[PDB]
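**Q** Questions regarding the structure given below will be posed in turn.
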Amino acid sequence: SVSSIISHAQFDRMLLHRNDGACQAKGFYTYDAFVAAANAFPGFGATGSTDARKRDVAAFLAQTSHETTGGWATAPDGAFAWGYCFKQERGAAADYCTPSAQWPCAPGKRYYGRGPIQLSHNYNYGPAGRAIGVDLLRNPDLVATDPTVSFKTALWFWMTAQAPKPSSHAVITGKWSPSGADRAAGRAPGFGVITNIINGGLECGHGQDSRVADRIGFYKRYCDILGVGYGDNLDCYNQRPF
Ligand SMILES: [Zn+2]
Ligand SMILES: [Zn+2]
Ligand SMILES: [Zn+2]
Ligand SMILES: [Zn+2]
């Protein structure tokens, strides 16, 4: 039903050049896979006012677009037209396997970044796999070979809280109630705190940051496409990291 918020046409206008020959993931990410994945997380794009629902979709696609961007300053249609260009960590990467009796690593497998949110480590592939009913510890490559599974891992991240961090979904739909600690840290509801949730240790609270700006660029472009206002507190330049 997320299709009632974002049409196939709008989805492609947003992720405009993802299938250009220069992109590693060309041909991978499809609108039908996105819609199928969304069906497994009913609340996504279906919680709150029509505007909250549009921002929920735009923010999700904007943050994931930054994580997989292939854009550059003078890119065709701007740097914010190049999200979803990659589907797996570039380079030699690493094993990303840490001791865990709850989410044991499978021999010979590696848990490097895969998919829209660049899911990493066995302790994340484990709970994400359980959430979607797929054994991602034994078959982590499915996050880079099956687009529906790929999108599902990203939505799992979007919809899952990591207390004290709320889920990004809760923040964008206006369901997050900041603690006294959050208020003291300057973490107010908005797109900015979502960036903080995702990679605040490295990007937030130290003034202007090009990574934060790139995330906002995607968000504003996508909100413009769906026809919704951005909401407040878009940056995390002055927010203490979670
Ligand atoms: Zn299409
Ligand atoms: Zn193109
Ligand atoms: Zn690690
Ligand atoms: Zn810093």
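Chain A is numbered as in Swiss-Prot; the shown residues are, in order, 24-265.
Determined by X-ray crystallography, 1.8 Å, according to the entry header.
For all residues, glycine too, the Cβ spot is worked out from N, Cα and C.
The active site, proton donor annotation in Swiss-Prot covers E90. Here Swiss-Prot describes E90 to Q as a published mutagenesis experiment; the accompanying note says: Abolishes chitinase activity. Under its mutagenesis entries, Swiss-Prot includes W95 to A with the note: Chitinase activity is reduced to 51.2% of wild-type. Decreased anti-fungal activity. Looking at Swiss-Prot, you'll find the mutagenesis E112 to Q noted as follows: Chitinase activity is reduced to 0.33% of wild-type. Decreased anti-fungal activity. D118 to A appears in Swiss-Prot as a published mutagenesis result, with the remark: Chitinase activity is reduced to 79% of wild-type. Decreased anti-fungal activity. Record note (Swiss-Prot) on the mutagenesis of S143 to A: Chitinase activity is reduced to 1.2% of wild-type. Decreased anti-fungal activity.
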**Q** Determine the minimum-neighbour residue: among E90, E112, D118, listed as mutagenesis positions, which Cβ has the fewest other Cβ atoms within 10 angstroms?
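**A** Least crowded of the mutagenesis positions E90, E112, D118, by Cβ count within 10 Å, is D118.
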**Q** Compute the C-alpha separation of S143 (mutagenesis position) from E90 (mutagenesis position), stating it in Å without decimals.
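**A** Distance between the two Cα atoms comes out at 12 Å.
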**Q** Can you check what DSSP calls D118 (mutagenesis position), collapsed to helix, strand or coil?
**A** coil
**Q** If you measure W95 (mutagenesis position) to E112 (mutagenesis position) at Cα, how many Å is it?
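**A** Here the two Cα atoms are 18 Å apart.
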**Q** For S143 (mutagenesis position), which of the three DSSP-derived states applies: helix, strand, or coil?
**A** coil
**Q** Taking just the CA atoms, what is the gap between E90 (mutagenesis position) and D118 (mutagenesis position) in Å?
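**A** Between the alpha carbons of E90 (mutagenesis position) and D118 (mutagenesis position) there are 19 Å.
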